[PDB]
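Asker: Structure incoming, see below.
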Amino acid sequence: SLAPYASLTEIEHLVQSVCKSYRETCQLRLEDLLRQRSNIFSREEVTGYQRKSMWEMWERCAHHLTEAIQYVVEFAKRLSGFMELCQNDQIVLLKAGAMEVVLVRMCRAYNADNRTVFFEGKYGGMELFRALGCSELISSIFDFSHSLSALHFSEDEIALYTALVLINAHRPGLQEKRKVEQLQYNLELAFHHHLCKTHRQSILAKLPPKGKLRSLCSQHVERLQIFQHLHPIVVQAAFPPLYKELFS
Amino acid sequence: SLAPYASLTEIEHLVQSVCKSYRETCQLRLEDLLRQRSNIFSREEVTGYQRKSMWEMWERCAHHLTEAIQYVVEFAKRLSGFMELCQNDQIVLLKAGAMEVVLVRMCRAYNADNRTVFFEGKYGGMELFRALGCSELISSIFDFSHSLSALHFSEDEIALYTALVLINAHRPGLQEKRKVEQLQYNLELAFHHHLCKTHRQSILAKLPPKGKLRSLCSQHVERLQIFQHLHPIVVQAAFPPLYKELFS
Amino acid sequence: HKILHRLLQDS
Amino acid sequence: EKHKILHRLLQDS
Ligand SMILES: CS(=O)(=O)c1ccc(CNC(=O)c2cc3c(s2)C2(CCN(Cc4ccccc4Cl)CC2)OCC3)cc1
Ligand SMILES: CS(=O)(=O)c1ccc(CNC(=O)c2cc3c(s2)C2(CCN(Cc4ccccc4Cl)CC2)OCC3)cc1
């Protein structure tokens, strides 16, 4: 909501609204990800992924990331207040934040018991991604999901925290910074109210720093520039156009 | 090869060449596909696929089909004679035949014993594809793979037969039909020579009539037009550009 | 930003 | 309607 001086009733309604927008666009139900924890890639399947060409593995990951971003775009379209921002600001917020929201949501698909992530129907470790040729970035993404796994978020906490990762009034290029600041503040009141009622405000000091998410996004953009030099026709022929627009 | 009056030595060399081009671009190893036959999607996994949105299921299948087409383009680039045809004819042959070659190659991933296909890491029946909204086309594709299954092709037979599905001198729009006729004839000599040496010429009268492959391709183009009317932004945002160019 | 714009106006 | 992508894939080598 963009309402100035939002009352306690409005903040409680905003907590409910944000949680419902997230539930309708969460992509996979948490119970489905948990039910599949015993479905792990066999050693022969891992060898098969590691044998794939770099272009084939980049194309698969770009497709899966694009599908996850499509759900974040729908989350934004349903998020209280987002469609009241100007067209430019909506685009500036999604271009800088859709990838960051996906990286946060991905902690639900990470199993700390065996350090594996749900990918293409089964759970696999970072070794599954070897053919991409960006081991440092993959290892950093697994470490980031591991840091969020340790905070043990509920679905409601993910909904309120991802709304704030997206509604960031400090993004360069915003034209109505003051309007985004009001929406960000109301979402912060909603997140803090939910955390206070459930005795979870102690997680605020444990959230990843202002810089961790930007580093992962900047590394992705850098590795894609290296990939596009080695395979300049694969991107224009097979990658999703939304992916090329956001990261090229 | 486009060489006129190909000798028996040239025909034997062309059999070896076509089999090698196919082996280098077959996408998945036959032994991996066969050894995964007993791994079938559970009833809960099937329900999960059937609960996906139409746009998500179409986008996934367009991606998998595009990856399979990319291997057929590399098969064509390595196929003896293909790169000696004019640029227009190469495009006419791939635009009409890439999808037909993929449909033939997919008989390797089909189990006639339980009517399942290898898809996204496990085997599943036609019910897995229900969210696409084109049950009749999916049933026709499963029937086509079932008709090829009955011939129990070797890998060498698939290589020689798929070369002929692609090098078809009757495709409308060819500008140098005489060169395509010559290349088609040499590939037919190579296919017939291989079949004669292995006592398999009896399969020639059992190959599917050309109209069958034409019908599957035409139905796919029609179902994509129906999909694009219901979801006009999904295609331009997320589908592979090669897919939109070949079928839109 | 042609694609993001179209996704935002799609209903 | 268009063949720009197929053309580029074919001339990649
Ligand atoms: C949202 S959810 O919880 O409902 C859900 C979770 C999982 C899934 C299925 N799994 C996935 O789609 C992925 C798992 C992982 C994915 S996507 C990548 C993303 C980052 N990413 C960039 C990159 C880096 C280097 C090269 C290319 C790319 Cl796109 C790498 C791949 O990180 C490794 C793990 C569906 C839904
Ligand atoms: C070639 S291989 O042997 O190395 C190999 C075998 C299996 C695999 C993994 N499995 C697949 O990629 C697919 C299995 C099936 C596939 S792709 C489709 C293709 C037709 N097709 C169009 C469509 C019809 C209707 C609507 C949209 C589309 Cl794209 C439907 C999907 O037919 C159903 C089965 C990879 C490689």
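The chain as shown is numbered from 1 upward.
Recorded method is X-ray crystallography, 1.9 Å.
Every residue, even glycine, has its Cβ placed from backbone N, Cα and C.
According to Swiss-Prot, the record shows the following:
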MUTAGEN   A:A68 to F (Swiss-Prot position 327)  Completely abolishes transcriptional activity
MUTAGEN   A:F119 to Q (Swiss-Prot position 378)  Completely abolishes transcriptional activity
MUTAGEN   A:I138 to N (Swiss-Prot position 397)  Nearly abolishes transcriptional activity
Asker: Same-chain residues six or more away whose CB lies under 8 A from the CB of A:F119 (mutagenesis position)?
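Answerer: A:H64, A:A109, A:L128 - these are the non-local Cβ neighbours of A:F119 (mutagenesis position), listed in sequence order.
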Asker: Have a look around A:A68 (mutagenesis position) and count the other CB atoms within 10 A of its CB, chains all included.
Answerer: 19
Asker: Using all protein chains in view, find how many other C-beta atoms are within 10 Å of the C-beta of A:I138 (mutagenesis position).
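Answerer: Around the Cβ of A:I138 (mutagenesis position), 21 other Cβ atoms lie within 10 Å.
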